[PDB]
Amino acid sequence: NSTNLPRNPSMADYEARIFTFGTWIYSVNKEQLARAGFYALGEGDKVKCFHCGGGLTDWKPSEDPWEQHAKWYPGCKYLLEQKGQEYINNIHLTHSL
Ligand SMILES: CN[C@@H](C)C(=O)N[C@H](C(=O)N1CCC[C@H]1Cn1nnnc1Sc1ccccc1)[C@@H](C)OCC#CC#CCO[C@H](C)[C@H](NC(=O)[C@H](C)NC)C(=O)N1CCC[C@H]1Cn1nnnc1Sc1ccccc1
Ligand SMILES: [Zn+2]
């Protein structure tokens, strides 16, 4: 019929997300992480996408969350929505060496 809404529709609001990044000890921008649909799980730099539940760790001190979301989770709709299919495609294209 119609499909694909978020698994944890309680992390849909940016506020709810930066909420968790209060005790964030990492140089990976909390805001860009939250703004990218991410939220800390409570262990390490372990985050997830609120929509596609895509998990990410091992963040480099200067990674751009938006680039990572594309790469690891191309089929996220939230990503598609905020960034558009060219972005995702462009990211993946630059990757190629
Ligand atoms: C650099 N920028 C950061 C953001 C980054 O890229 N981080 C990477 C990362 O977090 N990734 C890579 C894609 C997946 C994601 C990890 N992930 N996925 N899901 N959750 C997570 S982390 C997490 C976990 C819990 C809560 C929140 C987050 C990565 C470096 O982090 C490590 C991790 C982990 C984990 C795991 C899942 O493992 C796979 C499912 C797989 N296991 C299987 O049973 C598969 C289905 N069977 C084939 C797996 O571990 N594999 C598959 C073949 C062998 C191994 C791959 N491998 N080889 N050597 N090391 C590895 S582990 C690995 C995983 C992804 C990329 C590279 C290496
Ligand atoms: Zn996602």
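Numbers in chain A track Swiss-Prot; the residues on display, in order, are 252-348.
Method on record in the header is X-ray crystallography, 3.0 Å.
Yeah, the Cβs are placed from backbone N, Cα and C, and that goes for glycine too.
Record features, source Swiss-Prot:
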type	residues	note
BINDING	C300, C303, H320, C327	Zn(2+) binding site
MUTAGEN	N259 to D	Reduced interaction with HTRA2; when associated with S-314
MUTAGEN	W310 to A	No effect on interaction with SEPTIN4 isoform ARTS
MUTAGEN	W310 to R	Reduced interaction with HTRA2; when associated with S-314
MUTAGEN	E314 to S	Decreased interaction with DIABLO/SMAC and with HTRA2. Decreases interaction with HTRA2; when associated with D-259 or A-310. No effect on interaction with SEPTIN4 isoform ARTS
MUTAGEN	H343 to A	No effect on interaction with SEPTIN4 isoform ARTS
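Structure coloured by features recorded in Swiss-Prot.
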| residue | record | contacts (Cβ under 8 Å, 6+ apart) |
| --- | --- | --- |
| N259 | mutagenesis position | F301, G304 |
| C300 | Zn(2+) binding site | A287, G288, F289, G306, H320, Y324, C327, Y329, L330 |
| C303 | Zn(2+) binding site | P257, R258, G288, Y324, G326, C327, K328, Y329, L330 |
| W310 | mutagenesis position | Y277, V279, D296, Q319 |
| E314 | mutagenesis position | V279 |
| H343 | mutagenesis position | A321, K322, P325 |
Which listed residue (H320, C327) has most other Cβ within 10 Å, given these are binding-site residues = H320
Identify all same-chain residues not among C300, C303, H320, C327 whose C-beta atom falls within 8 angstroms of the centroid of the Zn(2+) site's C-beta atoms; report them in sequence order.
-> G288, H302, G304, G305, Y324, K328, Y329, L330
Which recorded positions from the list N259, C300, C303, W310, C327, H343 come close to ligand 1, meaning a Cβ under 6 Å from one of its atoms?
-> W310
Conformational class of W310 (mutagenesis position) under the three-state DSSP mapping | coil
